[PDB]
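Trainee: One structure follows; several queries about it will come next.
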Amino acid sequence: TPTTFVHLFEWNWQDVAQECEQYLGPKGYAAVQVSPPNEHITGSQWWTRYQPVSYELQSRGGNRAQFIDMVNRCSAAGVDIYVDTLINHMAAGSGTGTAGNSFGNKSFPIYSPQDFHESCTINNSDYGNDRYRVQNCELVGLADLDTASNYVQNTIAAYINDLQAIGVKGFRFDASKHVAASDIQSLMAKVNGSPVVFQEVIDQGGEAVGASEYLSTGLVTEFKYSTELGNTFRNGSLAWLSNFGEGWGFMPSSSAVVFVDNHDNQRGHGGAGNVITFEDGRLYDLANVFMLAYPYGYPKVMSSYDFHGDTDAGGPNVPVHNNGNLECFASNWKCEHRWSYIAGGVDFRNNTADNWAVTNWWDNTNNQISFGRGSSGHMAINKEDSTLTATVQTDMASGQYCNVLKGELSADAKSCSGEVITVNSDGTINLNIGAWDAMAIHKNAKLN
Ligand SMILES: [Ca+2]
Ligand SMILES: [Cl-]
């Protein structure tokens, strides 16, 4: 069962199409969040993608034909496409777009100066005490669209509907906090059917505009999850996570899109140093294992490129699928969605989707935890400096299972490629996990 999606940050359409066929589909990922496919300003920075010029599908990722080809191939492989949609603004200043269109002084090929709110700057203190400025003024000089206008709404809705006709199944509404929830409700009344929609709203508390305001228009990104998870794994006790979710004050599970990190917060935008990223290696492995095994939210695995400390830098000069060579795991694309622990976590979530409860929670009061998903699976994380050798109770059938974080079951189900975990006749497991390691077993990776 599909339960997890992935953000292929800055991946071109050819690399995504191939990735769907060779890896994402066979591994069970549900969908791919692509970078903005519409026309945007020229320049190599990654953020040029967030300054639209028009709604033509000609971007750094490729052209319209390549985009349509990617949707078809991913769809045939059983993987959906979610498009990052800019509903709040257009590009700042003036210049040229990736399809040749010119713009300047709030004048674009599809919008006139009268289609935007009058210019004013959003100050940091506005977030806490002025919802009007937050939703009507400019986010770092980006031309703020008049989202209450029937013309503006029809124009964005027409773009969304065209993407659906091509086969796109979902949308990420970028900068949703800067658009009145009522403007979004009006917009949705113009969108055909009911696609998957998730809204980016950063709400850590004490904001004039809250995340809860967007619960009726679709899913909402729960940024408290990324921040708290990262803070607990780095500075707290894993034992505290026994009631992670609504118990910590997060939004309802069924409404939340969660993650260990995203493209903004791994760069310091909307997240501090406590956010765990690929740079943290095994720490990142363990945090993803927890998120993918824990039954809260709809997770999205991050897929990055090594930016070498340059937070403005665009992606690698080489494609992921380069002449039969895979440019992953080194100083170009990191390909976290391929990391053993992470893909194994996705496999675990997909195979325990019939039991969303946390059963038989166990911990050593600090950094060692273990819990099940009923008789569908069980897992354990050891973040201490000594071996975890406790005997834990499970609801699983006795037998031998592959630790899916370190390998998989063979086609004939007679062997595993990694270590074997034994569930005794009484349902217990005698753990043997080294420092900073983990194990996860599920009912569909049982031997012989
Ligand atoms: Ca706005
Ligand atoms: Cl996001």
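We number chain A the same way Swiss-Prot does; the residues here are 25-472, in that order.
Looking at the header, which is where the method is noted, we find X-ray crystallography, 2.0 Å.
Just so it is clear, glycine is given a Cβ too, placed from its N, Cα and C backbone atoms.
Pasting the feature list from Swiss-Prot:
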- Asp198: active site, nucleophile (ACT_SITE)
- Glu224: active site, proton donor (ACT_SITE)
- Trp71, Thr72, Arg73, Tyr74, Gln75, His113, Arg196, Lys201, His202, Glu231, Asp288, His293: substrate binding site (BINDING)
- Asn112, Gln159, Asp168, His202: Ca(2+) binding site (BINDING)
- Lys324 to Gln: Abolishes chloride binding and reduces catalytic rate (MUTAGEN)
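Tell me about the setting of these features in this model.
Mentor: DSSP assigns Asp198 (active site, nucleophile) to a strand segment in the three-state reduction. The Cβ of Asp198 (active site, nucleophile) has 19 neighbouring Cβ atoms from other residues within 10 Å, across all protein chains displayed.
Within its own chain, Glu224 (active site, proton donor) has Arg196, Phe197, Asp198, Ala199, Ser200, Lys201, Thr245 as residues 6 or more apart in sequence whose C-beta sits under 8 angstroms from its own.
Listed in sequence order, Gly294, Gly295 are the same-chain residues at least 6 apart in sequence whose CB falls under 8 Å from the CB of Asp288 (substrate binding site).
Sequence-distant neighbours of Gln159 (Ca(2+) binding site): residues of the same chain at least 6 apart with a C-beta under 8 Å from its C-beta are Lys201, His202, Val203, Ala204, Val233.
Other Cβ atoms within 10 Å of the Cβ of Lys324 (mutagenesis position) number 26 in total over all chains.
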Trainee: Quick one: pull the CA-CA distance for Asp168 (Ca(2+) binding site) versus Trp71 (substrate binding site), whole Å only.
Mentor: 17
Trainee: Are there any residues in the same chain, six or more apart in sequence, whose C-beta is under 8 angstroms from the C-beta of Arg73 (substrate binding site), and if so which?
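Mentor: Listed in sequence order, they are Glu34, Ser59, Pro60, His64, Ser83, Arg84, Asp108.
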Trainee: Do me a favour and check the Cα-Cα span between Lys324 (mutagenesis position) and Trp71 (substrate binding site); whole Å is fine.
Mentor: 20
Trainee: Using DSSP and collapsing to three states, where does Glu224 (active site, proton donor) fall: helix, strand or coil?
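Mentor: Once the DSSP labels are grouped into three classes, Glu224 (active site, proton donor) ends up as coil.
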